[PDB]
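Student: One structure follows; several queries about it will come next.
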Amino acid sequence: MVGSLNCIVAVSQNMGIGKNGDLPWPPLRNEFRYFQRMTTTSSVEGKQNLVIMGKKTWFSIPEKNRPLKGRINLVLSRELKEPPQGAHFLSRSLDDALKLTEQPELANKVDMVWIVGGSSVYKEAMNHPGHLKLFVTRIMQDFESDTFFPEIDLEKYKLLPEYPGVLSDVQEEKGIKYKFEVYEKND
Ligand SMILES: NC(=O)c1ccc[n+]([C@@H]2O[C@H](COP(=O)([O-])OP(=O)(O)OC[C@H]3O[C@@H](n4cnc5c(N)ncnc54)[C@H](OP(=O)(O)O)[C@@H]3O)[C@@H](O)[C@H]2O)c1
Ligand SMILES: CCc1nc(N)nc(N)c1OCCCCOc1ccccc1CCc1nnn[nH]1
Ligand SMILES: [Cl-]
Ligand SMILES: [Cl-]
Ligand SMILES: [Cl-]
């Protein structure tokens with residue numbers, strides 16, 4: 001069937017993830033490469049991963065890069081009547097999106113599911129019962145932000161010391177240090 005359920009996010013020390021429709025920090029090439037590799041790579045031959053994102057996250061991607069290449073793209077919105085141009089799936093909630101992954105059109109095409117933001121998308125996922133992993137890049141600086149990542153409940157999640165294919169040491173680009181973290185729960 002469909003593979004694992006995952007969130008991926010990059011978060012500043014003040015829990016910020018975005019600012020004026022953009023990232024709060026200047027672009028970090030390798031953080032982007034990690035995001036792309038993690039969400040694109042599929043363990044199952046012939047299948048692609050599904051990325052689920054909110055409407056504002058969709059429109060924050062430059063038009064030339066939509067939809068996200070090599071992945072099935074799904075947008076969450078209650079106001080849009082049809083998937084925006086370049087997208088082919090649109091759901092009213094994360095719960096609806098996950099139910100959509102068991103219909104034939106998605107079931108045998110989708111491996112892993114990756115929630116890629118923004119704030120209210122993460123929130124619905126981290127309430128969702130069941131097996132969930134959070135791939136969290138800790139950007140070790142404050143940045144002025146206007147949208148935030150919900151705090152992790154450490155009574156539900158375990159922080160894994162290492163995760164396969166993920167370096168656990170401090171990264172640094174453009175004067176900005178950060179670390180890749182992986183949390184897991186199984187409600
Ligand atoms: N650092 C990171 O990892 C990261 C990741 C993603 C985005 N960002 C940045 O954060 C900002 C975009 O994120 P955002 O939080 O402001 O907006 P967003 O979550 O991407 O989009 C918000 C809209 O999407 C719909 N939506 C969101 N969650 C939903 C849910 N659970 N169920 C149904 N619909 C849902 C709603 O659309 P309707 O009003 O039409 O119903 C909502 O108004 C940008 O600045 C972006 O650059 C950062
Ligand atoms: C890399 C940031 C990030 N990192 C982690 N770990 N998780 C996330 N969910 C995450 O956000 C992804 C946001 C949706 C994909 O955004 C794309 C895709 C292609 C081109 C430009 C953008 C706009 C953001 C941007 N990235 N670099 N410059 N601009
Ligand atoms: Cl990408
Ligand atoms: Cl692949
Ligand atoms: Cl946290």
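How was it done? The header gives X-ray crystallography, 2.2 Å.
Each Cβ is built from the backbone N, Cα and C atoms, and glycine gets one as well.
Annotations for this protein, taken from Swiss-Prot, read as follows:
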BINDING   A10, 16-22, 55-57, 77-79, 117-124  NADP(+) binding site
BINDING   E31, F32, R33, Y34, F35, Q36, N65, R71  substrate binding site
DOMAIN    4-185  domain 'DHFR'
MUTAGEN   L23 to R  Strongly decreased affinity for methotrexate. Decreases catalytic rate constant 200-fold. Decreases affinity for NADP and dihydrofolate over 10-fold
MUTAGEN   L23 to F, W or Y  Decreases affinity for NADP and dihydrofolate over 10-fold
MUTAGEN   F32 to R  Reduces catalytic rate 5-fold. Reduces affinity for dihydrofolate 9-fold; when associated with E-36
MUTAGEN   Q36 to S  Increases affinity for dihydrofolate about 2-fold. No effect on affinity for NADPH
MUTAGEN   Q36 to K  Increases affinity for dihydrofolate about 3-fold. Reduces affinity for NADPH about 3-fold
MUTAGEN   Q36 to E  Reduces catalytic rate 2-fold. Reduces affinity for dihydrofolate 9-fold; when associated with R-32
MUTAGEN   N65 to F  Increases affinity for dihydrofolate about 3-fold. No effect on affinity for NADPH
MUTAGEN   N65 to S  Increases affinity for dihydrofolate about 15-fold. No effect on affinity for NADPH
Student: Within the set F32, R33, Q36, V121, which recorded positions show a CB-to-ligand 2 distance under 6 A?
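Tutor: Passing the 6 Å Cβ check against ligand 2: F32.
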Student: Taking only same-chain residues 6+ apart in sequence, whose CB is under 8 Å from that of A10 (NADP(+) binding site), what do you get?
Tutor: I17, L23, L28, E31, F35, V136, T137, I139, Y178
Student: According to DSSP, folded down to helix, strand and coil, what is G118 (NADP(+) binding site)?
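Tutor: Once the DSSP labels are grouped into three classes, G118 (NADP(+) binding site) ends up as coil.
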Student: Highest CB neighbour count within 10 A among the mutagenesis positions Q36, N65?
Tutor: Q36
Student: If the criterion is a C-beta within less than 6 angstroms of any ligand 3 atom, which of the recorded positions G21, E31, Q36, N65, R78, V121 pass it? List them in sequence order.
Tutor: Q36
Student: Scan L23, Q36, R71 for recorded positions whose C-beta lands under 6 Å from an atom of ligand 1 and note them, or write none.
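Tutor: List returned for ligand 1: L23.
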Student: Specify the count of other C-beta atoms within 10 Å of the C-beta of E124 (NADP(+) binding site).
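Tutor: Here the count is 17.
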Student: Round to a whole number and give the Cα-to-Cα distance in Å for the pair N65 (mutagenesis position) and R33 (substrate binding site).
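Tutor: Roughly 14 Å, rounded to the nearest whole number.
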Student: Return the residue, from the listed recorded positions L23, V121, with the maximum count of other C-beta atoms within 10 angstroms of its C-beta.
Tutor: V121
Student: Per DSSP, to which secondary structure element type does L23 (mutagenesis position) belong, with helix, strand and coil as the options?
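Tutor: Assignment for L23 (mutagenesis position) reads coil.
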Student: Could you state the whole-number distance in Å separating the C-alpha atoms of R71 (substrate binding site) and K56 (NADP(+) binding site)?
Tutor: 18
